[PDB]
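Take a look at the structure below.
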Amino acid sequence: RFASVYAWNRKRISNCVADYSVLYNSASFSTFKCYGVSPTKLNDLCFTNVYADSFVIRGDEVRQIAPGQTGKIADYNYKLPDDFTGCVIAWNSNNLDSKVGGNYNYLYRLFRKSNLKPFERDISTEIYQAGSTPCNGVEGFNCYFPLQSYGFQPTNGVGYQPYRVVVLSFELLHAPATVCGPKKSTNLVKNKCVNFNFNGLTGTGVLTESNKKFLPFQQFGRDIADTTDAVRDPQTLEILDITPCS
Amino acid sequence: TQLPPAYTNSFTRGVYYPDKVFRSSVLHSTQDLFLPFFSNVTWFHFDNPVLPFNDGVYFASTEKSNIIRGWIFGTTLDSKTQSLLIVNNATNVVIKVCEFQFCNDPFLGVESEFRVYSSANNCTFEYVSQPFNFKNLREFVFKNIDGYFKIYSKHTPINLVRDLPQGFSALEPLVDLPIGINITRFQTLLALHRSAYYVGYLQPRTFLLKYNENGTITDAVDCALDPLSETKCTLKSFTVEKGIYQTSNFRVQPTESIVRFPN
Amino acid sequence: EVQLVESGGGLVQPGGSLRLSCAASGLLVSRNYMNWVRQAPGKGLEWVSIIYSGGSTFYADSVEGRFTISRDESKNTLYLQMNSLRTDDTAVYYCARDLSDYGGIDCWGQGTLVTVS
Amino acid sequence: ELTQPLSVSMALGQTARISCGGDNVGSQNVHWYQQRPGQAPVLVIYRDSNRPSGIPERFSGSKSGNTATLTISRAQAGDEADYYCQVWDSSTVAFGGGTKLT
Ligand SMILES: *[C@@H]1O[C@H](CO)[C@@H](O)[C@H](O)[C@H]1NC(C)=O
């Protein structure tokens, strides 16, 4: 279950490999809009933190989850800053979320005295004052519990369909990035002149099996003039000598 | 039993492999933070003070009884800033980073008890190991570079009650943690018994390291220790032939400053 | 409970503008969604504009290009600045306090006609 | 938008009903107003069926698949008004064209 709005589950993704393109390429989402980044170039980036904000809204509200939009959700529930960078992913969840009679676990904030700040969250049920006497603590004239708590029905228009929304934001907080897209690789072919890239080490030469042994620890070896002599392959931990191409 | 600080001789301990580069049967000159040779090391035993981290810490200890379990590293160490807590809890060893509140007298007990901190705070990550005379000498080197908390370590068998054994061994990287926090102080975590450690500091130094055919450091020379070592570093050899070698220049420094203009 | 009253002009010309105003006893303008509702002159009701409680505004594109809705919280007065007037806009303009789903339009004014010719 | 029957007339002592038809589903909350000519619309039914204090007990609402319904239990000459229904659609407040009841 996804949470309602006025209620955000922020996953906090760190220390992992993000196969972003799986989400993009698997066309199971109705909406997959990326701001500031191509959805397919996201794989070449790495962040200190990635946040996934999980919530449920109605179909005609999907368009409000955007840096430039306004409305009941954009302003009182989940506001994105105008400089938002990240991806908004959403899909039709009618199959899980609609109930006959209405699946009333879904809350929306119909009341606030001001717009909500970007990424601000306010989860109080405080009875709202519309005027006159505060009337605090009870509903009444000029006192309104803030959230409607609508339900979803099996019979609906596409707009009343529940949608599950996950918003991915990305940041670099003056720290080593830890959420990286996957590395790609090629097959390893020996006894040919090849332009190599092993981990972060590059150069052209010919690899052959080596008779060297490294402590479990070392990854690369060098000669007396600091030239890489051999490398350990990252997948098969064998040591391969590098000769110059003639 | 109230104790004063004790002191010892570091000899040639505090050497670690500075990189993940393999060298075979070579002599190599490198510059990094190392424990200086023959430094004055502080020896501790219920005394678990907060110590400066400076540029990095050489830590070593002797036990047979699984008392030394961990460390706290950070700055203010009061929940106001993010900090690093490393603890061996017998079931497992966990490295945690959080804006932890700490006890002013954190401890563990022989498991019978755990205290260390009264509270958690917004936390960012954990790394968890799998479930599970002094006899064991453990050595660690802790340095914090460009956001990474680099830990090197070695396990040396011992059979000695009184002091750090003499000898040479280089420590290998244990873990390299992408944390991104400042560390200025640290504290050692000991268990109380329920039903002996040394601290030195690293300084920038130049060393020659002697690598054997298998890429193992078998010896080392601290180029700033004395004139013989300076000669060895100059010549790139652990063996020096009879003769005279220029190794450094002597330079007189100004001791005062004079500024004069007419009345 | 709320005594909401309109204020506005008489005859204005096409291409002109007019500032209309609503205020009420027992109500904070800053705390409500407020609407201006138009009753076409023998034709029927249309929504024209809304100001969100403490927020943004929306307009019926099917009704107009741009007229603006605004509020002054120190007065609890709601305003509609009409512009780009057409004779097509002769109508009764009403004050309205909108509770959306929770309770529809709870409070109405009496209605003020704007004559455009 | 909201569809309308056009009228109910000489409904005296009987019930009276109005229906608004929309792709808008009875799912859209449908509210109802009674506009006596010359007066501002008066809310009579809210949150689909409920009635406000201050109007006759005669009023209540109900709904079908896509259609909201207003019901008056006993019709009187004094009930003549132009009755309306409204929809909160996508921040657009729409009204039906009104039903003439007497
Ligand atoms: C990588 O995967 C292959 C195929 O499962 C396996 O044979 C190889 O040992 C793995 N290497 C590492 C370093 O995990």
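Numbers in chain A come straight from Swiss-Prot, and the residues shown are 346-591, in order.
Structure method, as recorded: electron microscopy, 3.7 Å.
Here the Cβ of each residue, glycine as well, is placed from N, Cα and C on the backbone.
Listed in Swiss-Prot for this protein:
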type    : residues        : note
VARIANT : A:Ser375 to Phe : In strain: Omicron/BA.1, Omicron/BA.2, Omicron/BA.2.12.1, Omicron/BA.2.75, Omicron/BA.4, Omicron/BA.5, Omicron/BQ.1.1, Omicron/XBB.1.5, Omicron/EG.5.1
VARIANT : A:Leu452 to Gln : In strain: Omicron/BA.2.12.1
MUTAGEN : A:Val483 to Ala : Increased resistance to neutralizing antibodies
VARIANT : A:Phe486 to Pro : In strain: Omicron/XBB.1.5, Omicron/EG.5.1
MUTAGEN : A:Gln493 to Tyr : Reduced host ACE2-binding affinity in vitro
VARIANT : A:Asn501 to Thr : In strain: 19B/501T
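In this structure, the C-alpha atom of A:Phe486 (variant position) lies 42 angstrom from that of A:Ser375 (variant position). Proximity to chain C, defined as a C-beta distance under 8 Å, is registered for the following recorded positions out of A:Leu452, A:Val483, A:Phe486, A:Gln493, A:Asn501: A:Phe486, A:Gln493. Counting other CB atoms no more than 10 Å from each candidate's CB, the recorded positions A:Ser375, A:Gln493, A:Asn501 peak at A:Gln493. In this view, the densest Cβ surroundings among the recorded positions A:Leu452, A:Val483 belong to A:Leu452, judged by other Cβ atoms lying within 10 Å.
The two recorded residues, A:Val483 (mutagenesis position) and A:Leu452 (variant position), show a Cα separation of 19 Å.
A:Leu452 (variant position) has its Cα within 10 Å of the Cα of these recorded positions: A:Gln493, taken from A:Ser375, A:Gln493, A:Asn501. A:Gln493 (mutagenesis position) is 26 Å away from A:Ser375 (variant position) when you measure Cα to Cα.
All protein chains shown were included, and the count of other CB atoms within 10 Å of the CB of A:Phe486 (variant position) stands at 14.
Cα-Cα distance from A:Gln493 (mutagenesis position) to A:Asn501 (variant position): 18 Å (rounded to the nearest whole number).
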